[PDB]
Amino acid sequence: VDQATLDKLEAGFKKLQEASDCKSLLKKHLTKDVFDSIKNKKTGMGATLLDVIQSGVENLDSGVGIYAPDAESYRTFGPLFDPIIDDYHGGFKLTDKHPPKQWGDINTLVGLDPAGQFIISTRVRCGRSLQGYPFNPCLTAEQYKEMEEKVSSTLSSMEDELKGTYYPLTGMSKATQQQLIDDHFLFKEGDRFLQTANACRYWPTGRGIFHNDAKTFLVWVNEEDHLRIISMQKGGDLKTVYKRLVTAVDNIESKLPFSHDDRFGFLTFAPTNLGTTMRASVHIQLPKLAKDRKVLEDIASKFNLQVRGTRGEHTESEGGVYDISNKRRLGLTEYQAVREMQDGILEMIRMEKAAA
Ligand SMILES: Nc1ncnc2c1ncn2[C@@H]1O[C@H](COP(=O)(O)OP(=O)(O)O)[C@@H](O)[C@H]1O
Ligand SMILES: NC(=[NH2+])NCCC[C@H](N)C(=O)O
Ligand SMILES: [Cl-]
Ligand SMILES: [Mg+2]
């Protein structure tokens, strides 16, 4: 590590202290004992502790605040990642090791809201990393194009329900883009947390979205992760949604080599998406229980569920519509993950029905 870097790190660490109102896991776990212990480390690709915490330092409002420039970062800066991963994922020790991929008995899933008075839509996604490629911050503009090439090709061989067209962000009309974002299909453009983590370089080169005409199956290309395999649709038919995602992933996995860590499961750019990389969500309306986003969040937390705005994380709820999903992704199976969301939603719906 050079000198200019340490200057910004020492300056960054101090900033986290003078932010009495900062509640990010970064501040909560980057002790002076942890800071000094690794701030002088660098990875084979030149990633430093600054490339890891820069986003959380510049955005005190972050909930986590860090990212892994390359797979090696997860271990080079273990002292910092390890405790953050443990806290977030509901308890993941140092000796712990994520379990083997297990979709589970899909047949055991049920409809989330029959009467259809609360649930608007259901969605489940996973994240994958192409072997041979580092994470965003370590990518060259040429690598974004290479990766875009590989993924688009592999997806052109999707058949039946999973058959669709790849739409590059480069050349996409502002109208088409804005609509796909507003319809909750396409990832938003320019996220401050990602920008400051240098995850958006050369934008929009190599970025794109693949999806079948129904747009119930989608693959985000080069946003936060190399790939994001999405399955979504209106209603609470979690069974179908999950089943579809499973089909897609198993198929895609037989064609593209994805990075998998003996301990962290499937590797991702961010620590909250490790392991199963699964975020099973629903856009739900709970008028009585959501009489204060805060009281709703306290309820959901008891079920290991997370609450997000209608347009995604770091956004507000629009017209009572909230994004509730399983928070944990590492330390449990795909099946267990999707189940925490299922079980959690079923109870909250009940609590809502009995609510005064
Ligand atoms: N259950 C859902 N129904 C419809 N859209 C969803 C659903 N869950 C999330 N979304 C949409 O996914 C997009 C990305 O949201 P974000 O919070 O970044 O989640 P992620 O990165 O895990 O996919 C946003 O448009 C959000 O509105
Ligand atoms: N997509 C994600 N990694 N979301 C969770 C972290 C988001 C942001 N870096 C924060 O810590 O607030
Ligand atoms: Cl994260
Ligand atoms: Mg996202």
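Just so it is clear, chain A uses Swiss-Prot numbers, and the residues here are 2-357, in order.
Using N, Cα and C of the backbone, Cβ positions are placed for all residues, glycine too.
In Swiss-Prot this protein carries:
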- 9-91: domain 'Phosphagen kinase N-terminal' (DOMAIN)
- 122-126, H185, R229, 280-284, 309-314: ATP binding site (BINDING)
- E225 to A: Reduces catalytic activity by 99.9% (MUTAGEN)
- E225 to D or Q: Reduces catalytic activity by 99.7% (MUTAGEN)
- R312 to G: Reduces catalytic activity by 20%; when associated with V-314; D-315; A-317 and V-319 (MUTAGEN)
- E314 to V: Reduces catalytic activity by 20%; when associated with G-312; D-315; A-317 and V-319 (MUTAGEN)
- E314 to D: Reduces catalytic activity by 98.3% (MUTAGEN)
- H315 to D: Reduces catalytic activity by 20%; when associated with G-312; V-314; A-317 and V-319 (MUTAGEN)
- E319 to V: Reduces catalytic activity by 20%; when associated with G-312; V-314; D-315 and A-317 (MUTAGEN)
Cβ neighbours within 10 Å, counted over all protein chains: which one of the binding-site residues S122, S282 has the most?
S282
Let me make sure I understand the structure: which of the mutagenesis positions listed (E225, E314, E319) has the fewest other Cβ atoms within 10 A of its Cβ?
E319
Based on Cα coordinates, which of the following recorded positions are within 10 Å of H315 (mutagenesis position): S122, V125, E225?
none
Enumerate same-chain residues with a sequence separation of six or more from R312 (mutagenesis position) and a Cβ-Cβ distance below 8 A; give 'none' if the list is empty.
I182, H185, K189, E319
If you count other CB atoms within 10 A of each CB, which of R229, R309, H315 wins among these recorded positions?
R229
List the residues of the same chain that sit at least 6 positions away from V125 (ATP binding site) in sequence and have their Cβ under 8 Å from its Cβ, in sequence order, or write 'none'.
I231, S232, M233, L239, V242, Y243, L246, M279, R280, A281, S282, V339
Taking just the CA atoms, what is the gap between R229 (ATP binding site) and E314 (mutagenesis position) in Å?
16
Close-lying recorded positions around ligand 1 among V125, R309, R312, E314, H315, where CB distance stays under 6 Å:
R309, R312, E314
How big is the Cα-to-Cα gap, in Å, between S122 (ATP binding site) and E314 (mutagenesis position)?
17
Fill in the CA-CA distance, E314 (mutagenesis position) to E225 (mutagenesis position), as an integer in Å.
13
Do me a favour and check the Cα-Cα span between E225 (mutagenesis position) and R309 (ATP binding site); whole Å is fine.
17
